[PDB]
Every structure is written in structure tokens, then in C-alpha cells.
Amino acid sequence: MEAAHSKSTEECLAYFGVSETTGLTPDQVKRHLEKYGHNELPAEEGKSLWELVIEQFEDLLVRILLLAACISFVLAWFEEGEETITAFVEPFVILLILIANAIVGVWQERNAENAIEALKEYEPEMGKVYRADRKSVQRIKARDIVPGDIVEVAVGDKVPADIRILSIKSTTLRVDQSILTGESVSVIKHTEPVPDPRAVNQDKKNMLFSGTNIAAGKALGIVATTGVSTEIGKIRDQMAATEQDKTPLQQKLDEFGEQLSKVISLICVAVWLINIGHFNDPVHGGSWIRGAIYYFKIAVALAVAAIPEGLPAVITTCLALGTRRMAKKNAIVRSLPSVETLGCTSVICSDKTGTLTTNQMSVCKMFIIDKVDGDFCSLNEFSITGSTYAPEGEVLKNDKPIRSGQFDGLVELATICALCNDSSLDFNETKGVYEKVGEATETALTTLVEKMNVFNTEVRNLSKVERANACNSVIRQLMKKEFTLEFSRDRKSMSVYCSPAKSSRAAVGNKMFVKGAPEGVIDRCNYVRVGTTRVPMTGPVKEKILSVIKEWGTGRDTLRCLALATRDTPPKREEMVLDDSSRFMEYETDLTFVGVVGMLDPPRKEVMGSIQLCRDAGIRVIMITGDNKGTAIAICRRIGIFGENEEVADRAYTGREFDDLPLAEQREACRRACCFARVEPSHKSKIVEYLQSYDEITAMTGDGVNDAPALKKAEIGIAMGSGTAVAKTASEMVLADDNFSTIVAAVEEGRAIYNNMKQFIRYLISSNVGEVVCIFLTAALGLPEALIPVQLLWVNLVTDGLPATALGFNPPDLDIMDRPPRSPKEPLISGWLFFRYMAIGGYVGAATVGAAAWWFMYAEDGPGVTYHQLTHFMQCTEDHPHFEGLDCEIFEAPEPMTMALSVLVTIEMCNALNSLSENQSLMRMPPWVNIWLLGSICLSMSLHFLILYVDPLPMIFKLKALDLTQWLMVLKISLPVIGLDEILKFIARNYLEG
Ligand code: BEF
Ligand SMILES: [Mg+2]
């Protein structure tokens, strides 16, 4: 029955034809279950173990590589017994690596869900209903609840389903809807209809929403909706309906598919130059039945010599490394790519109630009278530290710790706070934290009392559980609580009637301790307490009291104030009627004012500092909350989003004010304003979307259901460890610690990972250029193959492997943060780096066939072949007489290729040291700035000597150990590449912007 809120109680009962006194009959339940299904969200947690792998391979580059594998498959398939002892190994290698990444990534996803399953479904969901079945209330599975059911809820209960309040058993009912509405202070409900059919959740004051919890009171109601029809249900679907388009860095890799797919065409161009050369000569000794087995062979030859086949692993490795580091800070990163992505973020949108704030009401300011003398009235003002329910903090006066017990006024203040209170505080040994019991604004008084410790009770040797009520317990022993006059909306105050307890003070008599909205309570005070004595309430005294209440009620503070007083000579129980709250106000008159306490939903400790760091990092921080604007702004001032006295005319908007703006203005407003309050969940999503329309990598931070859609739409969703399950599933990262500053650390790391990431891409690909420049020089130009496929593979893969991951330990500069986030569209590899790795790329060419072929021509132990009899080596087993040498097989000798490979390797080791800095000379930025890199080169080099000695290896890799004379030639051929780049860099720093 949607719209139940607009209908009356009888209407809702009639609608389902159920008795309010007995509940549904077991026959109706069976029928309603049939017509409405069970109470519950559509079992979540999609994407199976299979789904993951599926999309894993759906990467452009893995695809390119895998496709390569199909083409190379027919090549290794079309190869005769010449070097096919391991030439067909290739496909297995590639394929293995493929599954090698599918396995890892998928591993991380499942893993994630696990850390993300932190006590969250550990506790079974129950619901209390009355059914014709029996007279007593029944505790059943919440999933078995159906619309029409009669439900009962009480303090501490989690509302099982969307319910229409029928009858309130307590004087009043209070609900904390923060987990859904972001509403700071609990909402007091009523049973009358809410006419406006368009009333938002904050207006449905006669409804209880599934997922929320009862702050105070007891009530009976009728279930309106369940499953996906509930407010929380709607949001889950809304959220699910939002699309996750793509990934910020993944997009970069999707983008590198360009540089390679493009070579696909580039090779076609180089090849086109020889194909036509044969459509001129009349030969019929093998058409499309025989002759052609060479044309398609080189296409993959250079292909694989094109794809820097390490990189997908290297990326996973370094990235994952960043993951772990984040984790050392309690940074659960549910996804590997966002790791770096949070770095690129230009904007951080953060929720209020539950994320930027702790969500626990806390008393921090208070005052009693100091002295009264005529028109003079001075107050004793104190401040209180601590921003949670924990009994940890201090009372200060003029910023210095004092002993509250030395102020008689505070002893009575603490006493009123402890006695005039229907709630308490507790320690959840399971969650390991303190929790309120009953109303937040009352628990705040409880913990205040535990901090004050006015009787200096011993608390150092106590357990967390005992510490929670130590001081309060002491005070509860001084007076017997006869009864309490519960809070009423007209009077706006609460009081308790107490009689003397311990015989220590029996000459005291009965007392009434009162608290409530300042104006009404102070107006009912005829006296003011000063220490232990009392003076009459005078205009000058009242003025001073009200002026400080006023200050605390707005401006920098904007605290919720409560006035505390006591009735020294209360009526006799007999002369008091306690069944009608309409009489209470009169009993709470002729009172003695004692003091005032100021409280509010505190910002988390580290938020202010965090927002300042982001500022310096050029990252904006925008508050987007469902709470009222007054509170939104107040918290913005406390954390620094707004100046203490700044005017926020057009920098803070309500949901409505925002909507009253033309789309264009709305969009613009997201770039200017930093506080959006009283907004709906779609509002949050909308704001993020606007930000993204300016090509800004945006992050969202939340805890409640109303954050879920925005969290998902943001490039990086960040959920509070103590937040809802929804918010977490919709996030890439979870602050298990609730430490807001971890976000900044994540940005910092997400940044270091990155830079060093484009790095191992530089150095790595280097080989492919040098690699095909040689194949092209020997195919369409001359000399035999200087290097082969299953030769260059071990290079790219292991030879260049450890060094890359090595770049993961690459030391970030000490100024990586104190600088703005990089361009959204910025390419990556280009301009002066394309040429930087192209030049170096094409150098290795003149170094391979060069220092290698060198063996063929001038190598003291090589043939001594002439230049073009080498560029025509193909015509050896026929036009032999033209160049009568010795054995037409020396052209397929391992020595030349080994000479070439060894040059590739040595050159890459050096370029590893170079790629250290984009434009910094190796003299300015020494190669020992990265110890891992030095060790990786050692490891790669010794792995080279391994492939050249251990019999099995040199056999399957078409090589042969070079001579010291040949190595020295390799060095003279390779080393100078450092000189070339050491020069190109210089030209970049001096005569260029570098
Ligand atoms: F809960 Be958030 F402040 F919207
Ligand atoms: Mg919230």
C-alpha cells in the first residue's frame, strides 16, 4: 500500500482488511506472501566467478595479444622441423600468462567482498509481529514479514520494513533515520496522515522506514511495503540502474590499444612495398595452392616484436603493490585500477552525517553561574573535548584542564544530566566501541558525566564495559528516582522527581531535576543557583544567560542548547496528577536555573586537516547532505570548507534552491558552491554528473543508503567502514578505520603508482621498436635474421620483467602531492617521450644487426662475408658461385643473434637506469636512487648468462656465448645510447620546457 502515509490509520487497516488487535490470520499471511513475495531485497552480490574472467579477457590489449596468439598459432603450425623444438611453445606461453592474469584479478574481487563482509550480515534480521496465530508478539525472520502485518517496535529495534505507525505506546516516538536521510537529530513521529502525496521521506512523520532504528519509545504499526518496494528497496534498484561506464586508468590502456592497433596498418605499409614487385614476373610454380608461405609469416614475426608483452603483468603487479600499501593504512581497495585512479581525482565529494561527521551526539560546551552582584552577572564557561560517546576527553576552562568536582555548580549540573535521563551508554564488546542506549541527545549527557567525574571516582583500573557507567552509577546512588515526567512537544522539557537516597543527606528533601529548550525552562525559573546558594532571577541575570545561549545557538558554534534546572521545593506526589503530560509544565515551575550544555554531531578529528591538504593539492571538497542547511553550513565552517564568518549566499544551496536554478546555472553552481543540503539521493548523483561533465575525476564519500547512487557514479566511491552495506558494495574503497585522512594518503599513493606506471611502459616497449627495425632491415633490405621470435620473447618477458615491477619501488619525489592533479585527457606517451623512446628505440637496431652482424663480417671468428652477399644470403643455395663461401647454413648461425640479443638486453638494462627520470640527467638523478632497479639488472643479467650456459637453454634459444672481444664490441655499440639520451634530455631542459 504505497501512499499509506497520506491515508489515515483506519484506511490502512481497512485496505488490508486486518484487525489491529490480533493481526493477520495465518490464512491471510499465506495469501499476502503469495501476492507480494517475501520481505527482502533481491539477493544481491552479482557478477559470478565466471562473469569476472569473461570481462577480464575483454581488455583491448589482452584481446590483441590473444588474437595474436590465433595468428601466431597458424604460424607455429605452418613451421617445419628447423627450430620448432620450442617454436610451438610460444602459444602455450602467451595463453598461460592470459589465465595468469584472469586468475589474479578474479582472486582480488572475491577477496574484496570478504573484507567488505565485516560483521555486516553477521547479525540475523528479526521482526516482531502480532498475528492471529497467538496473543503474544512473535519474533520471526524479517524476510517473512508481509505488507498488512501488525508490527511492534521499541527502543533499539531496527525497523524491519516500511511501516505506517498505528499507535504510539510511549509519550513520544523517536527515530534515527540518518542511515537513510542523513538526518543529524532523531525525528519525533506522530500518527496523523501526511496529506501531501508528494511528501519526501523527511516529511513522512507517520512512517517508519526499514533499516532505520528506534531512538526512543515504543510503537505499533502496519507494514506498508516490503522487498524492493521499500525506501531502501527503491534506492537499491535506483543505484543498480545507474551505469559504471568505464575506468579512469583502464581508459588509458584502452587508449594504448591505439599505438599498437595502428602499427597493424603501419606494417601493412612497410610490407606493401615488396608485394607489387612480384605481380610483374610470370611464374606458375605454386599459386594459391603452393607458393606464398613467407608473406603471412613475418606479419606476426614483427607483431609479437611489437606488443610489449610484459606490461599487463607489470601493471597488475605494481598496482597491486599500491593496494597492499593502502591496506597498511586500513585502505581496503575493492578494485586494482582505482588504486591509481583516486590519484587523478580533482574533486572529492563527501557526505555529511555519518562520513565527515562521526554521527554521535556529543556534549562539548557548558556553563553555570559564577557570581551575581546587582546588574553584574558572570558565568563560569567550560569546553569539553572528545567527539564520540566514549568516556574519553577533558573539561577545560580558558583552554586548561580543570577538575569539574571543584565547582559545586558542576556537581549539580552533572547530577541533573545523570538523573534526568532515560538513556545510557554501553560498550559493545563485539564491535569494540561504545554505543548509545536510547536517545542520542541523552546519551550525550551520559558520556559528559563520565568525562566530568565530579566525585573523582576511580576509573583507571576499569574495563571498557565498566568505564561506561562508573560515574553515572555513583550519582544514581545519591537519589532515588521516584518517577519521570517524559518530554512533551508543547512544554519542550523533561523532568524527574527524586527523593533522598543514602542517609548521608536526608535533610535535603524531594527534588525535581529539569532540562529542556532554554527559553521555556529559563522563563519558568524564579531562582538562579550560584555554587551552592541561590539568588532570585533578575532581568540582568536572565539577560546574560540568554545572550550566551544565543551566541552558542548560532555563529561559529551553532550548538543545540539545553537549560538544566531543579525545583528545590517540589510538590508532594499526592498533589500531582501524572497521567496527563498537559499538567507537567505547571509542575516544572518556580525552578532554580543551574546551567546550560551545548551539543552537536561532531566532525571527525582528522577532517579539517584533510581538507587543508586537499586544497594544497588542488582538490576541491564539496559537502552533499540530506540534513538541513543550518547544520550543513555549521559543520562546513568547523571543518574549514567555509570561513568562520564567510557569507555563503551562492555557495550553499538546498535541494529546492538548486532545482530552482536553470540547468546551466546548476552545472555552474557545482563548480562554485561547496555545500548542498536537504538534497535527495538522485541530487547527489546529479551533482557528481555535473562535475564529470567538465572532465573532472570525482570521488564520493558516504555511509548511508542515500549515498549509494552517487558512490557508484563517482570514478572512485569511498565508503565508511562503519557505514551501510549498500554504500560499501557501491564503492571501490572502504575506510575500515573511518579515517578521512586516509583518503589523502590514497590520493598520494594513487599518484606515485601512476607516474612510475607510465614509466615501465616506456622502457619496456623500447625493445619492440629496436626489434622490428631489425626484422625490417634484414627482410626487405638484406642481412639474415639478427634475432628470432622465441628469442626476443624471453627478453621482453623475463629479461625486462623484474626491472619493471622494480619501478614499483621507484622512489616518489618529496613534492608529488604539493602539486595539482594531472590532465583528464592528457595522453601519456608522446611529444618528447615518443621520440625519446623512438630514438633510443631505433638505436638498438644499429646495435643489433650492427654489433651482431658485425660477427658475420669483421668478427675475428665469424665468416667474413661481404655486405651484399649477406643482404642476398637468400640466394646462397643456388647462385652460390656469385659468392662461393662455405656452408649456406652459417647464415642461420646462433652467434649473430646472440650478439644482437645481448645488445638488446644490455641496452635495456641501461635504459632502465635512464627511464628513471624523464628529463633529469643521470648525473643529477644518479642510478642508485632506486636500489631495486640495480638489483633487477643484476638478476636479469645473471639470467642472461644462464640462458647462455645451462645446456638445455642455449639449445632451444638459437644463441651462442660471445667472446670478450665480441662483448667489448657490444659495449662500444650499446653504451653510447646513454650519451644520445643524456644529450636529448639536455636539449629538453635548456632550449625547451623540460
Ligand atoms: F548523509 Be549525508 F549528509 F547526506
Ligand atoms: Mg549520510
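Numbering starts at 1 and runs along the chain as displayed.
Method of determination (from the header): X-ray crystallography, 3.8 Å.
Backbone N, Cα and C define each Cβ position, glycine as well.
What Swiss-Prot lists as Ca(2+) 1 binding site is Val304, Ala305, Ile307, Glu309, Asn796, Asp800, and the listing cites experimental evidence. Under its mutagenesis entries, Swiss-Prot includes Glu309 to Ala with the note: Interferes with conformation changes that are essential for ATP-dependent Ca(2+) transport. Residues annotated as Mg(2+) binding site in Swiss-Prot: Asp351, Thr353, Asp703. Annotated ATP binding site per Swiss-Prot: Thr353, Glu442, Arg489, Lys515, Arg560, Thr625, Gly626, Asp627, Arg678, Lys684, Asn706, in sequence order, evidence recorded as experimental evidence. Per Swiss-Prot, the feature Ca(2+) 2 binding site maps to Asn768, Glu771, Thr799, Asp800, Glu908; the stated evidence is experimental evidence. The note that Swiss-Prot attaches to the published mutagenesis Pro789 to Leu is: Almost complete loss of Ca(2+) transport activity because of reduced Ca(2+) affinity. Swiss-Prot documents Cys876 to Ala as a published mutagenesis change and attaches the note Loss of ATP-dependent Ca(2+)transport. Recorded in Swiss-Prot as a mutagenesis result, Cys888 to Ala carries the remark: Loss of ATP-dependent Ca(2+)transport.
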Statement: Those binding-site residues from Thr353, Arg489, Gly626, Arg678 that fall inside 10 A of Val304 (Ca(2+) 1 binding site) by CA distance are none
Query: Here are some recorded positions: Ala305, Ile307, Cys876, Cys888. Which one has the most Cβ atoms within 10 Å of its Cβ?
result: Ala305
Field: From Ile307, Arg560, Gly626, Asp703, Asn706, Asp800: binding-site residues whose CA lies within 10 A of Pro789 (mutagenesis position)
entry: none
Message: Roughly how many Å lie between the Cα atoms of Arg560 (ATP binding site) and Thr353 (Mg(2+) binding site), rounded to a whole value?
response: 16
- prompt: According to DSSP, which kind of secondary structure is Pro789 (mutagenesis position) found in, if we only use helix, strand and coil?
  reply: helix
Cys876 (mutagenesis position) in three-state DSSP notation: coil
Message: Rank aside, I only need the closest one: which of the recorded positions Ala305, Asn796, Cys876, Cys888, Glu908 has its C-alpha nearest to that of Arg489 (ATP binding site)?
response: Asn796
Statement: Those binding-site residues among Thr353, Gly626, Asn796, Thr799 lining ligand 1, judged by a Cβ under 6 Å from any of its atoms, are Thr353, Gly626
- request: Would you mind ranking the recorded positions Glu309, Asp800, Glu908 by how many other Cβ atoms sit within 10 Å of each Cβ and giving me the lowest?
  value: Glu309
Task: Sort out for me which one of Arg489, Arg678 has the most neighbouring CB atoms within 10 A, since those are the binding-site residues we care about.
output: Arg678
Message: List, in residue order, those binding-site residues out of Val304, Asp351, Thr353, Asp703 with a Cβ under 6 Å from any atom belonging to ligand 2.
response: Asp351, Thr353, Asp703
Query: Within 10 Å of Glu771 (Ca(2+) 2 binding site), Cα to Cα, which of the binding-site residues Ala305, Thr353, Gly626, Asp800 are there?
result: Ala305
Query: Looking at the binding-site residues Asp351, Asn768, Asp800, which has the shortest Cα distance to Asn706 (ATP binding site)?
result: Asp351
Listed in sequence order, residues with CB under 8 A of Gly626 (ATP binding site) and six or more positions away: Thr181, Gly182, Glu183, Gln202, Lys352, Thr353, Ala677, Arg678, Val679, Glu680, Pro681, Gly704, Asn706
Task: Show, in sequence order, which residues other than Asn768, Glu771, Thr799, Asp800, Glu908 on the same chain lie with their Cβ within 8 Å of the centre of the Cβ atoms of the Ca(2+) 2 site.
output: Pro308, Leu764, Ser766, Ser767, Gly770, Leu792, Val795, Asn796, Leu904, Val905
- prompt: Looking only at Cβ atoms, how many others are within 10 Å of the one on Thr799 (Ca(2+) 2 binding site)?
  reply: 24
Statement: Cβ density check for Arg560 (ATP binding site), other Cβ within 10 Å (all protein chains) comes to 19
